[PDB]
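Heads up: the structure comes next, in structure tokens.
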Amino acid sequence: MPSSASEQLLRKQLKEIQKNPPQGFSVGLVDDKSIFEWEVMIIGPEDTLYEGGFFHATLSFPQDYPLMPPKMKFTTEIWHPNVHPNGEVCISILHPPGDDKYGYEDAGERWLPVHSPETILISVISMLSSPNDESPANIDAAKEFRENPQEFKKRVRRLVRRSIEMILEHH
Amino acid sequence: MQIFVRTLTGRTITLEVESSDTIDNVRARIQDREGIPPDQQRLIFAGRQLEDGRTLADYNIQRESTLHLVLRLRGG
Amino acid sequence: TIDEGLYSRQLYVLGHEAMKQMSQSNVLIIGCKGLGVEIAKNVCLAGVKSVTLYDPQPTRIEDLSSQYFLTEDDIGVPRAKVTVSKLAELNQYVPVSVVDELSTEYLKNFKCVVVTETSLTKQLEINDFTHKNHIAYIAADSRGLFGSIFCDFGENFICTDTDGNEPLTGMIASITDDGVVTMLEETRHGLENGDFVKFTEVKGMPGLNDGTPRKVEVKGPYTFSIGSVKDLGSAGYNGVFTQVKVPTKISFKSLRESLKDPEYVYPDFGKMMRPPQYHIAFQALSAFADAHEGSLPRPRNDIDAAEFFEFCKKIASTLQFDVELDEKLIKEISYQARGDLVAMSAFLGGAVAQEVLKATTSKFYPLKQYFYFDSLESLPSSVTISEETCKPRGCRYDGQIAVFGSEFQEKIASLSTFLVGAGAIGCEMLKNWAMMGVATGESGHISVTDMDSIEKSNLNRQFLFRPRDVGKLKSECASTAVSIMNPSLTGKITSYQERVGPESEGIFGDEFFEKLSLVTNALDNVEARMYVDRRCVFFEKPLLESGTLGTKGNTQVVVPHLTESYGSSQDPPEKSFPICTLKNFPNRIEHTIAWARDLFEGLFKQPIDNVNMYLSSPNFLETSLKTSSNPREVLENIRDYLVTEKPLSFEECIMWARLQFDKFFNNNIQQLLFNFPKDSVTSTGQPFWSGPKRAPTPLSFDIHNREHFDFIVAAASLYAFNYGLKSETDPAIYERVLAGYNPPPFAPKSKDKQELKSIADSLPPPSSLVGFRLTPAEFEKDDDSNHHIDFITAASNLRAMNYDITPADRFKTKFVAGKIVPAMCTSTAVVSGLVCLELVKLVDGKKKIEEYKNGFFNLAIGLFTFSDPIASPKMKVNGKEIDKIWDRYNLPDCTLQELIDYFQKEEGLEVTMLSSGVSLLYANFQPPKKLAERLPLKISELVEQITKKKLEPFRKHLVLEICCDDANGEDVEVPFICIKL
């Protein structure tokens, strides 16, 4: 049995990202068993609330990729309005296609088959820098960021520390 | 000139197109007013499926020509 | 009271009102040969008031070329009398009858008249009366590889729905008093001239919000006019238009006056010049028949062809038809005049059957008016086609032999086919094969596989199945059914009940595929189609693919070393929604339905499985503490469902359900509002609850409210189903328990090592509850008595009431929640026809790609279109051409190192990356630490290691794919590799 278009595209994209890796994140497979399950380690962007932090995530690609977007889940504990408590990232570029219903959000702003995994990750970086309050996944985080951003600042920094102590786990 | 792109649903799209315009150009415009990517569009004219890299002229698509925007279906 | 259990999938195509009209419409069908019976079959399954057959002519053997309801024992019997009993069994809500004589006054009993196998002269008689009394008229005939359909619904036929599409809609920006409407920033209205639109929420002139539709006048892509509205308001804005589907007058010409100037429906713009030729030829067939006592020109008879050719000249002159007659093309009709192909009948019959429904429902746009069709590319060329070979014989395949010849029949007979799917398309396909005489020969065979069983819903478009066959396997019943249609297939068909996929490669393996002539799909999902495609690419076998959706359908053919494969292209994916939208911010009913489904699973399934796994698995607790997304919810599920919230009476389930109401439609909404007050504002000035967001409102329980009570019963009944408690319908009991319910006061809330999950200790041990299991609710749309759809609908609409969304009845909810695909017999018959018209091209072994044809159609609008398959991508390497799709490398089970060294100079390409399936075997960017480890391993060993699975014994090959760069820097995609073990 030959390979689908999905498998071929992931190879070429895995090769390209793991050729000239854009700084800020590292990309690899959870297991060579499957190229449809990437793990991603993200450095907390400079100057942002998360700087110094080290966040691990998982890009799960669907069988019919790139018709559908991948799902990104933070495994590292994180506190963000656009990140569900279970870890799932919720941003526009990862929303399924497309237009409809009443004519608010267009098809060109969500997922497109052309968006490389690199394009996604870059979008999730900027998400950490500047939260989008039009799509909150964590209600509690969405409030604290608005009504007392100095206790939100505090809680993030606590989770930034706990991420470093988990790097020490490699022992 | 002017062409027509009728969908399998019955919707008719009219387009002011140059005889020099590429099929890629046309596919891009149809995405911008229906919301399906080019690689999922299937355009047909006079019994042949339009391929990228060519132009309307390569298929002799003159004025009042009608293209059919079709798709494959999954039911059985 | 229309049987929703039966007509479900069809209702989602036609609608209830259309079907009411149908059940009040009588249909007369003239002629019960190949074409007639197909039309009748579909109309019967569709569900009209009654079907009347007229065909007193006795059954001849050559009729069996496509009349699948006629057997050889029925020879000499009037066809209509034989057919009626078979057709009656199709639909218990449709009576079928026969008439021995017709009269013009008798036609008044019918809403639509179908005419097959009738002369032009008698057609004119019939149509003159029906057109005069405004009775729908459809004439259709199948002649070899040529087909014709004529429709006439009267001079004053009204169409209430021209395409079945949902009413268009868009948000308004502004409306001048002069009447020029403008959409929001960069939004197309998609309207067209003549369309009618109403308005709502238009601020500036509330008069347009009346509902009065206005004629649209398109001015541009973003604007359109409706007329001067200077009467009220100087300027409007921030409104919403909505298309009003207006009844459309369709003025049909009679058959008499339209014979001179016929309006054409072109099924192929590539053959634009052909319909006029056929318009004369089909009349010449009638003129010829009158001049030979009803007999058509004999097969490939040159004499009759020339005589036929002269009739065309006379008719062309008399009608003052100024067209230059194509002699080659015209004589081909004579040569194939006595041709009766099942594929052609299945194609035309489906199309015609749809048209009958149009005439009776005023829904969908009819054919206006002449539909001339040919599949002439289907004609063989690898065999002799002459007067001798096409000579009739005493066998049933005469109607087919009359076109393809006797030696071509041998090729069809010796075919070894694989049919994937015994559903709607599967049934029609097996029927066609039976008629064609596929696999009837000694070396021929049919393998059909389908793991699904027959359901009541299926009987509406799967005609090989009957009401009593419900519960049985589709593959077995489909086989037994066609054995009756063609006993030659007795012992020639093997039925499997296997899901086609990786799991079943042991059964559908190397030996299975190698003896196949071709594969045919009849699938209902894309994943399976892709899989079969790739297997067919490996074994270099042809693949016939087809699919449907309501009145839409398509056909694709995959030819080895010629065309691209099914996987070479993709189609738009199924619509889905993100959790963030669903959990708190719904704005469609589809959002609340999806939410309601997760709620159904969350209450009556997911916690139940955790309980049952806790009691059945020995190390479940600490295993879930280690390897679960959310160990917390698992434990809280065990506790709540085994001891805390466990009911002891059904009245406690009512108490429970009353509590769930507050939890999901009240308290949670209060909590959401406390986090995002109704007057909240995001950091851009805009109010939070605006646009796609809709400010919700808590719900105060009210037993006298319809939807509130519907939820309690559904929820409580389902909760009882988990613990095996008996439900109660008597509303008196609910009133009692609910009256004595005091809602606990709820208020919106504002070194760890906080593992407070020592509550697993508060759980009784599995040893304390040996042999105790809870019953999880497995979502089943098609059972209307299990409270599943009831719950979804109630919960969905309660949440719809929260967020000010228009609720939906269980019918729409059942469609969405169930992910039901609209489908009816008509489109399924049509695709089955086109597929078989392509199959005969594969049998002929046609090497020209332009001979093949991919089909696409919509019966709702009489749209047919075809196209040449795309050729497989080529790539000349080192000299001659290689096929990127079909060609392969055949190598030994060597080592990874010497495999890379094989492409070193044998091809001149560095293997930058190597994979097997979804598994990455090697990549040049991988660390040298495991490169040196995995380089000296055999592929067979290397694969078994990475996949953590040992190669199965039946596996004799192994497929690898590689990315390759030429000595230059850039990549070059290359054919795949087949490793022999």
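All residue numbers given for chain C refer to Swiss-Prot; the residues shown span 14-763, 782-1012 in order.
Determination method: X-ray crystallography, 2.5 Å.
Just so it is clear, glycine is given a Cβ too, placed from its N, Cα and C backbone atoms.
According to Swiss-Prot, the feature active site, glycyl thioester intermediate maps to C:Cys593, an assignment based on sequence analysis. If you look up Swiss-Prot, you'll see C:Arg22, C:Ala437, C:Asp463, C:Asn471, C:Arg474, C:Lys487, C:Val513, C:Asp537, C:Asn538 marked as ATP binding site. Sequence annotations record features per position, and here Swiss-Prot assigns Mg(2+) 1 binding site to C:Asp465, C:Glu468 based on similarity to another entry. Sequence annotations record features per position, and here Swiss-Prot assigns Mg(2+) 2 binding site to C:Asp537. C:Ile592 to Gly appears in Swiss-Prot as a published mutagenesis result, with the remark: Strongly reduces enzyme activity. The note that Swiss-Prot attaches to the published mutagenesis C:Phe598 to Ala is: Nearly abolishes enzyme activity; when associated with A-701. Recorded in Swiss-Prot as a mutagenesis result, C:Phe689 to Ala carries the remark: Abolishes enzyme activity; when associated with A-701. Quoted from Swiss-Prot, the note on mutagenesis experiment C:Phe701 to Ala is: Nearly abolishes enzyme activity; when associated with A-598. Abolishes enzyme activity; when associated with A-689.
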Measuring C-alpha to C-alpha, could you say which of the recorded positions C:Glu468, C:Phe598, C:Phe701 are within 10 Å of C:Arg22 (ATP binding site)? none
Taking the residues C:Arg22, C:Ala437, C:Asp463, C:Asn471, C:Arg474, C:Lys487, C:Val513, C:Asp537, C:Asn538 listed for ATP, what is the greatest CA to CA distance in Å, to the nearest whole number? 25
Check each of the binding-site residues C:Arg22, C:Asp463, C:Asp465, C:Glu468, C:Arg474, C:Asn538 and report back the ones whose Cβ is under 8 Å from some Cβ of chain A. none
Going by C-alpha distance, which of the recorded positions C:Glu468, C:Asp537, C:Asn538, C:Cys593 is nearest to C:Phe701 (mutagenesis position)? C:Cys593
Excluding near sequence neighbours, so keeping only residues 6 or more apart in the same chain, what lies with its CB under 8 A of C:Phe689 (mutagenesis position)? C:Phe701, C:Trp702
Give me the Cα-Cα distance between C:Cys593 (active site, glycyl thioester intermediate) and C:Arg474 (ATP binding site), rounded to a whole Å. 39
Starting from the Cβ of C:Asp465 (Mg(2+) 1 binding site), draw a 10 Å sphere and report how many other Cβ atoms land inside it. 16
Tell me the Cβ contacts of C:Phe598 (mutagenesis position) under 8 Å, same chain only and six or more apart in sequence, or just say none. C:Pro705, C:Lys706, C:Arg707
Site with most surrounding Cβ atoms, counting all protein chains shown within 10 Å, from the binding-site residues C:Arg22, C:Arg474: C:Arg474
Across the 18 unmodelled residues, what Cα distance in Å links C:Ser763 and C:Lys782? 23
Any idea what DSSP makes of C:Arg22 (ATP binding site), helix, strand or coil? helix
Cβ under 8 Å from chain B: which of the recorded positions C:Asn538, C:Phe598, C:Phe689 qualify? C:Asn538
What's the CA-CA gap between C:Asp463 (ATP binding site) and C:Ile592 (mutagenesis position) in angstrom, rounded? 34
